[PDB]
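K.L.:
One structure follows; several queries about it will come next.
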Amino acid sequence: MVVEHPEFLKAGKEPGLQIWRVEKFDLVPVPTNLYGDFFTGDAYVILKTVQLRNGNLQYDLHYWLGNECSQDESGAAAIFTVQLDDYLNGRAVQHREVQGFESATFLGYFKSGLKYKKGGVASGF
Amino acid sequence: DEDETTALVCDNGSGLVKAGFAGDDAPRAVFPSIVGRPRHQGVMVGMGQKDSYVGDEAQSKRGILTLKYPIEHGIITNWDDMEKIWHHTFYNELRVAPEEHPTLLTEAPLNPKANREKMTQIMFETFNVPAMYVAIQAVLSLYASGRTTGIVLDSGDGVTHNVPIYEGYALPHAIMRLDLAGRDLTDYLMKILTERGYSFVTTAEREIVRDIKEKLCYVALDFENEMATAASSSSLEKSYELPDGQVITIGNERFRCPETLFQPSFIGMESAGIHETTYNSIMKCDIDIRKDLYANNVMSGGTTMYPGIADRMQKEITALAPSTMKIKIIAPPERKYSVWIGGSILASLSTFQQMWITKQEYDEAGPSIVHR
Amino acid sequence: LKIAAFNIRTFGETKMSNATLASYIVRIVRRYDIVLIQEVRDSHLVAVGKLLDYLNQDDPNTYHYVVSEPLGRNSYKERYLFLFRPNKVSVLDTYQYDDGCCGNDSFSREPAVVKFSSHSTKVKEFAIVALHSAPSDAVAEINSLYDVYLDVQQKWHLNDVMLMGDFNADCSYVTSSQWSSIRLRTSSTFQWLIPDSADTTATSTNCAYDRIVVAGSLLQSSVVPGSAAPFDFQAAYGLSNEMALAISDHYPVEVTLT
Ligand SMILES: Nc1ncnc2c1ncn2[C@@H]1O[C@H](COP(=O)(O)OP(=O)(O)OP(=O)(O)O)[C@@H](O)[C@H]1O
Ligand SMILES: *[C@@H]1O[C@H](CO)[C@@H](O[C@@H]2O[C@H](CO)[C@@H](O)[C@H](O)[C@H]2NC(C)=O)[C@H](O)[C@H]1NC(C)=O
Ligand SMILES: [Ca+2]
Ligand SMILES: [Ca+2]
């Protein structure tokens, strides 16, 4: 574990919310204004950094999987999520999120509402 | 491009050996894990002398050859033979030199420390590869289905393995093993089908009985009552013709073959069924993570392709496990390549670029560096 | 030097599996130093493997072999199989004939040519073109053998060549009028050992289907006269009619060189 990918260094530094979309075997940071918008044919990865009472941090890894997406993107979403958890010293609990069947907490992150849409980047195969 | 489209992946199975490039739908090559050694001295018309054959040539000329199986029950036994399998894979199958192609390899669940380092020592010094990695077979299958938690059931030709996984890491302490798979059920089919009245003498009979098993056999839930259905002379028969114009009819034995997976006493074994293995596999894990495993019950390998298998497992583990528990058996239609598929993705990731334990790491730290 | 071209009907695994039959097949094979078997319908060379086991059980190097892949545009293929004694002779080069494959493929089963080295005979080096012709083009394939020999001259420059096998070259398949076109029979270069008179059929019928042609001056001189003829194994071992036919329908056309 000596990963030096641009997005990894920026991740988990301060409290907030970070989103990346799986774009042909690689992560790309979604614009902050487009948060809460997901293409049904793609796989995404989210990380909720919450501040704690002791001064330390808390990380919650969520990966949203599209309905009409491909296997490469669905798989990659699981792979990156594990590599991050390890990058944060195994201090995060992962969450599997499906389209339509979102969890209790996952729905709570978006204070502007969750909005799906048709489309998405092509597969890497 | 130097590592994206030049990367390689390879599943090492007791029966077949799957291989291909990083970022393909299916593996480009799928040949049987065999090494045929000629018994008598002679040549094929056109060719000269042949020290030994590998793959299909070994399979198609097995009468005059003495075939050896390098991978015994999922694990590599004979290193000298396995060395030639990769040689055939690199040059003969894929038409690629190994010295400029990163090579990903798959290991069985509980592959000993030595076995990981031994194959690592081979690839770098004997084949001179630029970089390589040793992933697990059951782990790739979980990543193939797009998740990081749950229990996998890889049942190939050699062995069956229940592999509990949590947060990406596999749980070795909970892994279960069972020495029965594709080759055993076929050998059971062979015997119950001859016991039916028929005869499988020649190689055209001996080889086709495997083809029959795959196409006709089905996992019939509630075996007790499935006999009453078959005992009513119903249209649960299915005729099939040999290479020659001789037809055959398969009745009870069509579903009594895969039932051995759930009743080991069929073949005389005094072990537990796949349903019980899955329950006990979970029971050897932490109590706070069983709910994930019950719901994320993935399926992989070739000997899981029998129809009605999810139905059979679902009913059994739900009948054995808790009442209020949520169970769900997953089985992607490409589960006979789950192992390879997951690796094909894994290797093609941008982030995997740094997981490659290259010759730079090898020259200094030796074969012990990839051990982890 | 004992040579023989023997067509074994339905030479498969069910054939060799029979202990009673197998006994006599190996016995016949042991009679000759070089043997060419035809109609080998063994998809995975198990019977070929079994035959070699009985022959090489005492001595591993009693007989070496030369076999081809299954040949046949008719979707019903068979193999040519040589069984030769390494001590008496040795193979130098072997190749499958390339007629084309199209539509112009002259042969049903492309002849397998083998270059030998017999130091215990007049001819030290000589070729042996094996062929089992399809009864339909019995003439067309026999006519094309002349080209096979002509190709041997462009390859190994070896004018000494033996062209033998079940040519189906008599009776209904090749009648009197049909010999005119065949350049093999017309040109004086060739010398047909097995005559039209010969009966190379285990059945009551009288047909010289199995043939043994020989070309090249040295080769022709190596042959012992009055030796080139079939081998009635029915009368030889005192077999009954069904017993003899159970083995095969064609006799083995032998010849003794020196
Ligand atoms: N559609 C099918 N139905 C039933 N059985 C099948 C099917 N396809 C393959 N098999 C069986 O699965 C075996 C091959 O599967 P697989 O490639 O997963 O095993 P492997 O990885 O080579 O060996 P292992 O994983 O046990 O070490 C064969 O023996 C075959 O009989
Ligand atoms: C091998 O085949 C031979 C030839 O077919 C068998 O001999 C015949 O056997 C049948 C019954 O299977 C008898 O009806 C015939 O009378 C036999 N032929 C003759 C004329 O002798 C033989 O049985 C087979 N070998 C073995 C031992 O099974
Ligand atoms: Ca997509
Ligand atoms: Ca496998």
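For chain C, we keep the numbers from Swiss-Prot: what you see runs 23-123, 126-282, in order.
Even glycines carry a Cβ here, placed using N, Cα and C.
Below are the features listed in Swiss-Prot for this protein:
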{"type": "ACT_SITE", "residues": "C:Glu100", "note": "active site"}
{"type": "VARIANT", "residues": "C:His143 to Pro", "note": "In allele C/D"}
{"type": "ACT_SITE", "residues": "C:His156", "note": "active site"}
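Set these features in their place in the structure for me.
P.N.:
Around the Cβ of C:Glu100 (active site), the number of neighbouring Cβ atoms within 10 Å comes to 21.
DSSP assigns C:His143 (variant position) to coil in the three-state reduction, outside any helix or strand. In sequence order, C:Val111 constitute the residues six or more apart from C:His143 (variant position) in its chain with CB-CB distances below 8 Å.
Long-range Cβ contacts of C:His156 (active site) within its own chain (separation 6+, distance under 8 Å): C:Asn29, C:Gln60, C:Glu61, C:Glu100, C:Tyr102, C:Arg133, C:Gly189, C:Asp190.
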K.L.:
Can you give the distance in Å from the Cα of C:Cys123 to the Cα of C:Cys126, which flank 2 unmodelled residues?
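P.N.:
Here the Cα-Cα span across the missing residues works out to 7 Å.
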